[PDB]
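Following: one structure in structure tokens, then a few remarks.
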Amino acid sequence: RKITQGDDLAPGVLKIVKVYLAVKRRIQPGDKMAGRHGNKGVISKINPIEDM
Amino acid sequence: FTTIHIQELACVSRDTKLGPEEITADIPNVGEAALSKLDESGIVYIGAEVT
Amino acid sequence: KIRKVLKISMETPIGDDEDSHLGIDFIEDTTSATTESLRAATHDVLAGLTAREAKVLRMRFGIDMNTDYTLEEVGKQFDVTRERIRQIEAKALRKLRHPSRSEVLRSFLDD
DNA sequence: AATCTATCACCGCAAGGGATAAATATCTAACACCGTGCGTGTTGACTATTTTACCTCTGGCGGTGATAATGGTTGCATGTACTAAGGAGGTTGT
């Protein structure tokens, strides 16, 4: 009964509802990268292993 | 370098003259596949993918 | 019965003339054109149903006529027998069970 | 825009792989029967669908209390950087 607990939601609200999302924000271009020594910048293409 | 996130979204049912407000899935002929994933109370299941 | 006050007296939800706005001065064609649409759709379905049963299942509360009569002017248009004239207003619950039976009726919360 | 010799090779043309469709044999499903039980029908008695009537709820809102009470609260607009304007008034000048 911290789950089955209720709380007032002020005069104007009988009930409230929620959902949470595990958003798998994958590796992609336009996203940002860096290293420890102050190099900071955008991922500007993904290259085949030989395109390198 | 894939990252993982946890984020939150919410809704309400206001104090009406009776007291409750509605929560269900009826949105007919507007995007039906974006409805297929829900509880009796109009809510997604823990463990389901959504996009 | 305390929320009697607290439901509205804090800053007032959009309750047009509380609920009495359903029967007030708005009953003019500014609302009743939708009644003359729910009545049309119920007049459609309740005239494709069974040649006997299609009377009954319109009586008591205001469904289909400008005076939605008890027996005398309706029994004289049903013939043969009696208060099946009223029981079939409820019989629909059990072999009109098939929920598809409202497929052309439900729009009049929405127009 | 015709000619070809002389490239790098597709054809020249042997082999053989998979395929699918035939026949068989298995699966299931569609149905027709039967049985159940429910929502097939009228009738009848119930009790509380609605109306109106009556007797007597809830909540509309109007009305205003007296032993006496008779110098009040209110905190931070802002600290910088500029500079254009109006305001002051005595006076050494116009």
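Counting begins at 1 with the first residue displayed.
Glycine residues also receive a Cβ, built from the backbone N, Cα and C atoms like all the rest.
In the three-state DSSP reading, C:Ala51 (mutagenesis position) counts as coil. Other Cβ atoms within 10 Å of the Cβ of C:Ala51 (mutagenesis position) number 6 in total over all chains. Listed in Swiss-Prot is the mutagenesis experiment C:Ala51 to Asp (Swiss-Prot position 553), annotated as follows: Disrupts the interaction with Escherichia phage lambda antitermination protein Q.
For the mutagenesis result C:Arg94 to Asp or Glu (Swiss-Prot position 596), the note given in Swiss-Prot is 2-fold reduction in activation of class II Crp-dependent promoters. Around C:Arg94 (mutagenesis position), no same-chain residue at least 6 positions away in sequence has a Cβ under 8 Å from its Cβ.
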